[PDB]
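Worksheet: one structure, shown below.
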Amino acid sequence: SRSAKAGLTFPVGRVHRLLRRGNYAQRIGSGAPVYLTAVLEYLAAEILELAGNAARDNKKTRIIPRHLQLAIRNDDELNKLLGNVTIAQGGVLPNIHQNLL
Amino acid sequence: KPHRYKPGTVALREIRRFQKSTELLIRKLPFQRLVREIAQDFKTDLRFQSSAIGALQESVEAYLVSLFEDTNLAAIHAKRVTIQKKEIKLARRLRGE
Amino acid sequence: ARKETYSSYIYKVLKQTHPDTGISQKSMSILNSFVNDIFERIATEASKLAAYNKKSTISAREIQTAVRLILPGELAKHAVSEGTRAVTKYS
Amino acid sequence: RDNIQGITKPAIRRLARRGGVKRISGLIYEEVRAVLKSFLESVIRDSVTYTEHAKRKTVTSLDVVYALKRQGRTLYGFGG
DNA sequence: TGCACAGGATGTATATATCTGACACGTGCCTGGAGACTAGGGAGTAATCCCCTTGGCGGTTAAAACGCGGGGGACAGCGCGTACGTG
DNA sequence: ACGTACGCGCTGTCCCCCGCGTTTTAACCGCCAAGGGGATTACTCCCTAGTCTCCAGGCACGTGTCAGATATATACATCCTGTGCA
């Protein structure tokens, strides 16, 4: 496939066929699914390394949704990117007010 | 000599207890009869899957938690620790509703 | 019946980043909803951005300015750098 | 007949403990119960809309997730 | 008669065989990977014209800026009691 | 059922921004006429991918196998009881 010669992991044919059958435009370029798999691979690698270190903080070798919830909410760009997204079984942040102490 | 806590202690350890738990705080059967009750007058003789009930209960629980946090900050702005009805109307209206 | 997911790809990038920590099934479904959502984000922004220029062709320019417009400057900067690196290395 | 009273007062007290609330007044359970009563109509009405459009007698998880898709909430997890 | 002792009758952590659950490996039919023909949509250019500037003198006007008096409203101190905290 | 303590009502304080009069400046006009570059319209090639096509192969699926939790022999281990004694 053309993903290995370009340094990609996600396939180009599935994204290109999904853009063809997704009713977006008449003509589809050849570098657009490569760019899309590059952006999705970098972002998915970012969530994988942030949730991976968040799983490394609580001394567990498995990723629970609370680690992904704290990994997304603890980052500013992920909270600004996704502010309305509700994560199931992720819990909330330990936010304790100062005046209630 | 009875052993009693002062008012304001058990709420803090209830915050420490429930804030570490990801479980649902609403039972399945009153939410089931409630969802079927709202679904009664819309379309008669409907069916519900075993899924898609903890999704409504999950979004209701987390959305109500965020509403209690925004309303809690609204009660913090009033320089008191008690939540009032005008805090729910204030934090409900100021979110765009 | 057949279904399509990103299990082996997320497991492969997992083996590329930290090949010790495993992933649960539910968080894998959350990541599938994440990639499936951002795919509709950049795809829909590419559709409207292609509709704004009175053109019927979607190229890497629309994905580049679309990523530059819907993301913060860090994620759009490194995503634009790595994306143009993968595209220019591909061509 | 009156399944809105199934939500107990210690349940709203525990949901207030999740939000960081120390002291709770009397009308909070009635106001929260009314907001929940409007919310379940606001989501459930769209669920009956997509269920009626889908030519189905049973509501699925895709009906709930796609029902919350257009409202900007984007509920993940079950049926994504 | 008061007393220590040898062996049974029950417990109890300890070690061993056994029951789910999830990671790992071996396939093959609906996917991708790739070759060639067409052509219209994209890249490039030649006037164009049209509203948009370039730089700074004065006279005057309406709007912006300053200044003080003080009045009423924000704000601190303090007692009460009943309404939720705790059991 | 008890309880106690913070929301609330009341009172005294003081101070800070509103109302209005006086000072200072931003902008429009007259002079005195000129060009200028950037989207627009029209024209003209040119070459990237839709479409058709066939060849290959790979990730969803089925099975092997160990990790972790589970239930049960077992070798002593502590009260109880005959039981013989000084």
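Numbers in chain D track Swiss-Prot; the residues on display, in order, are 24-103.
The way this entry was determined, per its header, is electron microscopy, 3.6 Å.
Backbone N, Cα and C atoms are what each Cβ position is placed from, and that goes for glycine too.
According to its DSSP assignment, D:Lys92 (mutagenesis position) is coil. Recorded in Swiss-Prot as a mutagenesis result, D:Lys92 to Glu carries the remark: Mimics glutarylation; delays in cell proliferation; increased sensitivity to DNA damaging agents.
D:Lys92 to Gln appears in Swiss-Prot as a published mutagenesis result, with the remark: Mimics acetylation; does not show increased sensitivity to DNA damaging agents. Around the Cβ of D:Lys92 (mutagenesis position), a 10 Å sphere holds 16 further Cβ atoms from the protein chains shown.
Listed in Swiss-Prot as a mutagenesis experiment, D:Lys92 to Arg is described as follows: Mimics unmodified residue; does not show increased sensitivity to DNA damaging agents.
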